[PDB]
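Chemist: Below: one structure in structure tokens.
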Number of protein chains: 2
Amino acid sequence: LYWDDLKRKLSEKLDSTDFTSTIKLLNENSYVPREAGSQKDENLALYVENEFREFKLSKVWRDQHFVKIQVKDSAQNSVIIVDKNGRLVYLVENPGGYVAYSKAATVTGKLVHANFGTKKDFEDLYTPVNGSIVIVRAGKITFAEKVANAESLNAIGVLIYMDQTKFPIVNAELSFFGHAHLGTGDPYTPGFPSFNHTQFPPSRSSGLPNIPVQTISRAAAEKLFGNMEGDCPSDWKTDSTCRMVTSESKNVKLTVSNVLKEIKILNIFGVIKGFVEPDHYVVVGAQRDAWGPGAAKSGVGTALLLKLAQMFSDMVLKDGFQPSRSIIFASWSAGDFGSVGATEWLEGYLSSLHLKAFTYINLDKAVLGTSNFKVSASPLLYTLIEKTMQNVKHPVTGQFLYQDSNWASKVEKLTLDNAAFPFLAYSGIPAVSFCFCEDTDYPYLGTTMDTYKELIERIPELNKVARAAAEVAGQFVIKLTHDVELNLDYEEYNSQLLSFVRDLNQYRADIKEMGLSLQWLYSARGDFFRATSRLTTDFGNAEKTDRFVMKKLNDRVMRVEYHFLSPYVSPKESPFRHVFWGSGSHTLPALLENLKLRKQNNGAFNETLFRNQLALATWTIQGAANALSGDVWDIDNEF
Amino acid sequence: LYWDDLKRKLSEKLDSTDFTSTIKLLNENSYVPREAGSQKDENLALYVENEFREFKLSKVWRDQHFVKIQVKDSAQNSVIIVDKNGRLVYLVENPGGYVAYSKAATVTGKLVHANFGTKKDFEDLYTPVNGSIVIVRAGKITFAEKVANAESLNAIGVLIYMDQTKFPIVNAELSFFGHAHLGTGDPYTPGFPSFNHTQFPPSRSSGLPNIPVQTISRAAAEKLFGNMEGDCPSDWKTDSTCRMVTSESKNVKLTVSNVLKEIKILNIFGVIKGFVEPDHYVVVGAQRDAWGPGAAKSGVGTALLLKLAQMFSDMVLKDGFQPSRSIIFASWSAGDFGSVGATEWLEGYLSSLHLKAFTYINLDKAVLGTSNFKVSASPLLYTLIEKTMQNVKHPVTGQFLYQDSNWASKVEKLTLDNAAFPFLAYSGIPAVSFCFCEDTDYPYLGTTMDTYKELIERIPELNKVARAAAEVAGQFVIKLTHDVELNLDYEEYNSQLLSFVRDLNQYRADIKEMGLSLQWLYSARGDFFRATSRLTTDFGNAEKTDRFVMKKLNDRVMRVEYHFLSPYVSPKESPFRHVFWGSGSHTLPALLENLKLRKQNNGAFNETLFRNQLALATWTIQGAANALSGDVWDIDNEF
Ligand SMILES: *[C@@H]1O[C@H](CO)[C@@H](O)[C@H](O)[C@H]1NC(C)=O
Ligand SMILES: *[C@@H]1O[C@H](CO)[C@@H](O)[C@H](O)[C@H]1NC(C)=O
Ligand SMILES: *[C@@H]1O[C@H](CO)[C@@H](O)[C@H](O)[C@H]1NC(C)=O
Ligand SMILES: *[C@@H]1O[C@H](CO)[C@@H](O)[C@H](O)[C@H]1NC(C)=O
Ligand SMILES: *[C@@H]1O[C@H](CO)[C@@H](O)[C@H](O)[C@H]1NC(C)=O
Ligand SMILES: *[C@@H]1O[C@H](CO)[C@@H](O)[C@H](O)[C@H]1NC(C)=O
Ligand SMILES: [Sm+3]
Ligand SMILES: [Sm+3]
Ligand SMILES: [Sm+3]
Ligand SMILES: [Sm+3]
Ligand SMILES: [Sm+3]
Ligand SMILES: [Sm+3]
């Protein structure tokens, strides 16, 4: 069949699927407080597993894992205002929720208020946090980062609250759940999978806080500010009530007693074997666990995952759809702790997944509103996101998703808190991640209020919306399979690479003071450009009939993304090796970020570090080229 | 054509080729002291380059490189006996040769004599080297290692001489050339290629001595012993004359002044495009540089390389030979310093070469005698070495190379000093390396005596011998290409892996004292066995006509070797990642080697180190499995 056919079919199928029901079903007490590794968790897990079986799809299995999660100890965690001795006022509060992987300790001192988790940026404010507890708003960044920065400035203890402006929740006595791990997955099995506790049981600090972090209710925040002299700025796009520093007269004490708890995570798979490249998959995932009932955090996703798997299987058996490449749906678990489920899976194919999975879609938090349509992905999926937003019509507005007034659409970078991030920054798999987002992030998100009710009370046509999300997700799959040519934008990296070279040339001056020639970089950038130009040519000259010549090409395409992961850094040390989207000194952005410091004439600039950064970052790109063809044995022997 | 045809043809072609002439030609003053990066060097380089062109073979190019080599400074290096002052005795000797990368310094003190470069083993002798110069024989190990151990025991300065028993050279006034780098290639570009000196110019110590090392003439050795009280043991399979320690009355002073010198290495290639898998090569290399005239060290090799390239091209054009996979001959340079030429080439395709080269043959030191026939290679080429030694008849003896009295032949491990080692231990390419060796290693090897004369004076039928070597080398190539199925023994690794498990079970006791379950390892070993069993099956069921299904299989085979390189260690830190043949704590052998120390009840055993060693070494094997198939998504979801 042809695209129109698949597009049309997939639509009517989407026209007759109740997503709202399943989003509700995944709310019955049968599986409501489906915490990570809980019974409910395991309940829904088997539900999905069976549903897949019922869907009559091909092979479907389970993925067991034992990771260390952190939970609230029997001893109560609390915040209390107290002078250089005893609590005068009252125990601010005994927080109802907590920040996982938080340093298990208790300390007291001054209490500064660095708007939006310091943002790392905001830390450049007047009052110093040099040895004092800090308050921050839940927002622009992730707790992990908020805390990380706080501690990088030598602070201790961090409180996170949901202000009124950012979080318009009527109830101010509401508490939410946190993360705190500056990474992805179990924080003791970096790059390699985990085992028992009995075996390989290190404690922590392997990329974990080392500073107590506690989530606080707005109400509690109110009271804290009540005992603070300083006055909150207008710079902070907030609203009155907060201070900046506690009234000297007295300080505050934070006490968090949390304990590690080995649980058994259960990932559930299920594929749909392809017909020509049966061994090249399109991983479609969806977080299944959640702290509260997580109708949004986990409902909509799993809801889509199921309904979406139900369709393709059907299409394959009844409608004649013959996906040239297999599809593999996966419902991860222990996701509230950093995609621990999906990550440790990847951890499992540390150097082969890219040979198998060529793209990872992600349905998490797919429906959160009806205004915007945020989209984050690897440039390799740029044109797919585009052309698809040109085929899918907004659920509310009768118009298409794509803003016809531009030629350059907006695509966001994947964040440390998105299961898709690991797939791309660690496993080198290109990944997309859409969201029918809103200017303001869903409030009830990390709290017990993520109910199917308060959701649909806030998004009336949730069905139509989820449908759309299920449609863009569907087309991605049809598209990434329908045709024999693996359609990934390996060109977009030329641009991505040129942009770097450009930004780097703004320091040609600094580059000159240092003996650096910066010539080898251009060569790489070019040696790579050709590589793509050949591939982009060889394709055109090859016939969509020679299963062999095509397979040889598609494989080259399939290498592109993975090969941009620094082959000079160990996964065990720095898991996000992707020079473009990773995190670490190997990061391309990180290079400029160090060089910028050169001008500051201070010591902030580590020259030896740069020298290497450039040196390697060059050979990384270079290699990416020699790997992406050049007909092998690239013959630019001159230079 | 069929094997017999190719075998028969290749033979008569070998029957009519004067190898002796070319081994001589490569001795004319036109290119005699062809040191690394010298003019002569560059001369022969262009000779080979043109010869290849003349051979009318397909593409042929050059490979430029700027590595830092070490050379003898204008200031003379010398050894002189002297007391706590007053430099008594005659100027023992101003050594004619030198040990590259040796620490540039000068020191004096006691002089111990640790037979055969300490061997690391021999260091367990009576007299301590704790702060004193040391003497060693050139033998069992490499200078690099000899020195390394010496310094690990806190010694300073090391002299290397060629004793009479081991080196039956009439002339005792003869001096030889050394190495000293405990690695492979330029010692400042570990894992990543080099640049200019102007750019990235670190000094050294990046895996280099830090202790002066000087080669000494037997004559000089004589004199040293002359001023020594101790008496040489019979344990040392040597002969009279040497002592153990200098006569207390006085000591010796070593002064080495060498300087680094950026040179331009020139690797010369030339391929023979295949007909079905044109992009899967069989790298056939041969060191081209040398200190002395190196007729053996470099002549015979380059001699074969040329003559061997001359044949296949001819066979392809005239005889109808249609290699299903391309052949690529390569004459490296700067090889006397650690395969610096070939290594930095590999350094170039840090993560893709295995996707290109599926086997590396090596002609270096192919002819050195006529008695034995040593052979070193990766178990993946075991059956080829075997079946071939069953087809090639010894040049002297009319009988076949293969000892018919066994079913299990002897194959040696690749050493740090073999261009093939890097290909296998660093790039993950299976590599063979034969030698018509002798019980005693060629004496003139590292000295100005490696002449075509003294050679043929010591091996009369050098032509027939070289011919044989050129024949086993030839069949390897014909065999690795003739057929459509990539013939590599990926099975032999099951054995190789089981042997490990076995040897490891001898410590099940220790493994038990520690909470270790050691169960995950068996699973991997097994999860891998199945993998090979499927591949070994899929092949049988596939037809040598479906270029597609075969390509998909051969590729899997082509992954086998590379995937045993610890994906948890950085090439920049530990370049030889191969868990089996590499070097480092990631090494499989290294694991046992640490565990053995457990019993010693002392602290020598690092438990935390083991814990990881096992942990990762497990996932390494595991991964090797998940990468070698299991039909993708290995479904041993239970466990
Ligand atoms: C850091 O903060 C402490 C108070 O905790 C203060 O005494 C000190 O002056 C600040 N700066 C330094 C360098 O210690
Ligand atoms: C992992 O630990 C759990 C509980 O400690 C146990 O049930 C399970 O059998 C262990 N798995 C292995 C492979 O030892
Ligand atoms: C500078 O970077 C090099 C290499 O990354 C490192 O060895 C050194 O400790 C760093 N120095 C500082 C001040 O960061
Ligand atoms: C090491 O050698 C020195 C002589 O250089 C000697 O004085 C000392 O006793 C030896 N052992 C130690 C532990 O220093
Ligand atoms: C490398 O250095 C040599 C001599 O310093 C010079 O001839 C050559 O052009 C340099 N190469 C580059 C790329 O700068
Ligand atoms: C033991 O090994 C661990 C990890 O390899 C290392 O951190 C530690 O320093 C080692 N200790 C000793 C005494 O070797
Ligand atoms: Sm982990
Ligand atoms: Sm309401
Ligand atoms: Sm180039
Ligand atoms: Sm190097
Ligand atoms: Sm003679
Ligand atoms: Sm298994």
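Following Swiss-Prot, chain B shows residues 122-760, kept in their order.
Keep in mind that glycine also has a Cβ here, set from the backbone N, Cα and C atoms.
Not my notes, these are from Swiss-Prot:
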- B:223-313: domain 'PA' (DOMAIN)
- B:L619 to A: 20-fold reduced affinity for transferrin receptor. No binding to HFE (MUTAGEN)
- B:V622 to A: No significant effect on binding to transferrin nor HFE (MUTAGEN)
- B:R623 to A: No significant effect on binding to transferrin nor HFE (MUTAGEN)
- B:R629 to A: >5-fold reduced affinity for transferrin. >10-fold reduced affinity for HFE (MUTAGEN)
- B:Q640 to A: No effect on binding to transferrin. >10-fold reduced affinity for HFE (MUTAGEN)
- B:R646 to A or H: No binding to transferrin (MUTAGEN)
- B:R646 to K: 5% binding to transferrin (MUTAGEN)
- B:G647 to A: Large effect on affinity for transferrin. 4-fold reduced affinity for HFE (MUTAGEN)
- B:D648 to A: 16% binding to transferrin (MUTAGEN)
- B:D648 to E: 57% binding to transferrin (MUTAGEN)
- B:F650 to Q: >5-fold reduced affinity for transferrin. >10-fold reduced affinity for HFE (MUTAGEN)
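How about a rundown of where these features are and what they're close to?
Modeler: In the three-state DSSP assignment, the secondary structure recorded for B:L619 (mutagenesis position) is helix.
The Cβ of B:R623 (mutagenesis position) lies under 8 Å from the Cβ of no residue that is in the same chain and 6 or more residues away along the sequence.
For B:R629 (mutagenesis position), the same-chain residues that are 6 or more apart in sequence and have a Cβ closer than 8 Å to its Cβ are B:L639.
Here B:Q640 (mutagenesis position) comes close to no residue that lies at least six apart in sequence on the same chain with a C-beta under 8 angstroms from its C-beta.
Counting Cβ atoms from all protein chains shown, B:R646 (mutagenesis position) has 19 others lying within 10 Å of its own Cβ.
For B:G647 (mutagenesis position), no same-chain residue 6+ apart in sequence has a C-beta under 8 angstroms from its C-beta.
Taking Cβ-Cβ distances under 8 Å and a sequence separation of 6 or more, the neighbours of B:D648 (mutagenesis position) in its chain are B:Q743, B:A746, B:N747, B:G751, B:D755, B:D757. DSSP assigns B:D648 (mutagenesis position) to a helical segment in the three-state reduction.
Every protein chain considered, the tally of other Cβ atoms within 10 Å of the Cβ of B:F650 (mutagenesis position) stands at 15.
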Chemist: List the same-chain residues at least 6 positions away in sequence whose Cβ sits under 8 Å from the Cβ of B:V622 (mutagenesis position), in sequence order, or say none.
Modeler: B:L642, B:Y643, B:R646
Chemist: Using DSSP, tally how many residues of the domain 'PA' (B:223-313) sit in helix, strand and coil.
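Modeler: Here the numbers are 10 helix, 19 strand, 62 coil.
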Chemist: Expressed to the nearest Å, what is the distance separating B:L619 (mutagenesis position) and B:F650 (mutagenesis position) at their Cα atoms?
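Modeler: B:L619 (mutagenesis position) to B:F650 (mutagenesis position), Cα-Cα distance: 10 Å.
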Chemist: What is the number of other Cβ atoms found within 10 Å of the Cβ of B:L619 (mutagenesis position)?
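Modeler: That number is 12.
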